[PDB]
There are 2 protein chains.
Amino acid sequence: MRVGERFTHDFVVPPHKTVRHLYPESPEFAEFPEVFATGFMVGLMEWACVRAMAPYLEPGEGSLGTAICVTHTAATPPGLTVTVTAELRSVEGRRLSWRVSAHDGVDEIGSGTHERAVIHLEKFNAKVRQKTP
Amino acid sequence: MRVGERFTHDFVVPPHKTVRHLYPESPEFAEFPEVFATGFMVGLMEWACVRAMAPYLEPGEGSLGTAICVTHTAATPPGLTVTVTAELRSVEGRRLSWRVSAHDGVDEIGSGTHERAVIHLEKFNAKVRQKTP
């Protein structure tokens, strides 16, 4: 996997990726604008990076996001296509850093950086089962 | 609002706040570990800041998150309580800047910054309509 390499991931925003659907638990969001939530944008960016790195994982490995630093500069109603471009910035062993950017066909909607760490899935699942109450 | 005031927001993590629940349309997330997703943590941080702001908004006003820059350094299985601490850093016109941090009762799980912009809901929803298919 090579620094500078780019991957693109397209996603038509459905009605259920708006703010109120990120936290249906949250009365404070029930009447927010019907626009693509930041937490969902972040998840879409992760998804792009995950798709890009999948062919480069050893069997039984996965990854986790360890940082996200982005802007969200324009609003996207359901129906538009969000294209995330993920560009690999560095690979320090287990740690991968990506420049992520997104646009919805009308506006650039946000960009920034996302870091991931390759993990061993079965090791990880064991050590998370223990801080489980 | 007063700069430097901290607001807490407590949330018991249910089973359905994992990354596979963030994007069920994402087969590529199928075998991810059952831990609190970064996108959900981002939404929880916004939610804390929204609660902090809501008594201080005028009628007709809302807010949107315009940037988020946070680490996500520890994993949280369902059942633990994530406490977000949101501290107001500054109010500059319609821009409110926040220092955000989250802990799951055991570990610090992430920290950084978040920015929001006060919006006139009707004027905003009108601009959104203009780019709705």
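Here Swiss-Prot sets the residue numbers for chain A, with the shown residues being 5-137 in order.
How was it done? The header gives X-ray crystallography, 1.7 Å.
Backbone N, Cα and C define each Cβ position, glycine as well.
Record features (Swiss-Prot):
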type	residues	note
ACT_SITE	A:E50	active site
ACT_SITE	A:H76	active site
BINDING	A:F40, A:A41, A:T42, A:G43, A:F44, A:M45, A:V46, A:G47, A:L48, A:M49, A:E50, A:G69, A:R120	substrate binding site
BINDING	A:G69, A:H76, A:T77	CoA binding site
MUTAGEN	A:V23 to A	Reduced activity
MUTAGEN	A:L26 to A	Reduced activity
MUTAGEN	A:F33 to A	Reduced activity
MUTAGEN	A:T42 to C or S	Enhancement of acetyl-CoA binding, but reduced activity toward fluoroacetyl-CoA
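Shown here: features listed in Swiss-Prot, placed on the structure.
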residue : record                 : DSSP (3 states)
A:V23   : mutagenesis position   : helix
A:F40   : substrate binding site : strand
A:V46   : substrate binding site : helix
A:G69   : CoA binding site       : strand
A:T77   : CoA binding site       : coil
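Taking 8 Å as the upper bound (exclusive) on CB-CB distance to chain B, the binding-site residues A:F40, A:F44, A:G69, A:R120 give A:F44, A:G69 in sequence order. A strand conformation is recorded for A:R120 (substrate binding site) in the three-state DSSP classification.
Among the recorded positions listed here, namely A:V23, A:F33, A:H76, A:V23 has its C-alpha nearest to that of A:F44 (substrate binding site).
The Cβ of A:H76 (active site) has 24 other Cβ atoms within 10 Å, all protein chains considered. Taking A:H76 (active site) as the reference point, the recorded positions whose C-alpha atoms are within 10 Å of its C-alpha, out of A:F33, A:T42, A:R120, are A:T42. Proximity note: of the listed recorded positions (A:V46, A:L48, A:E50, A:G69, A:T77), none has a CA within 10 Å of the CA of A:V23 (mutagenesis position). Put simply, of the recorded positions A:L26, A:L48, A:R120, the one whose Cα is nearest the Cα of A:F33 (mutagenesis position) is A:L26. Here the Cβ of A:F33 (mutagenesis position) has 20 other Cβ atoms within 10 Å, regardless of which shown protein chain they belong to.
Spatial neighbours are here defined as Cα atoms within 10 angstroms of one another, and by that definition the neighbours of A:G69 (CoA binding site) among the recorded positions A:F40, A:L48, A:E50, A:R120 are A:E50, A:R120.
Each residue contributes its Cα atom, and for A:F40 (substrate binding site) and A:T77 (CoA binding site) those atoms are 12 Å apart.
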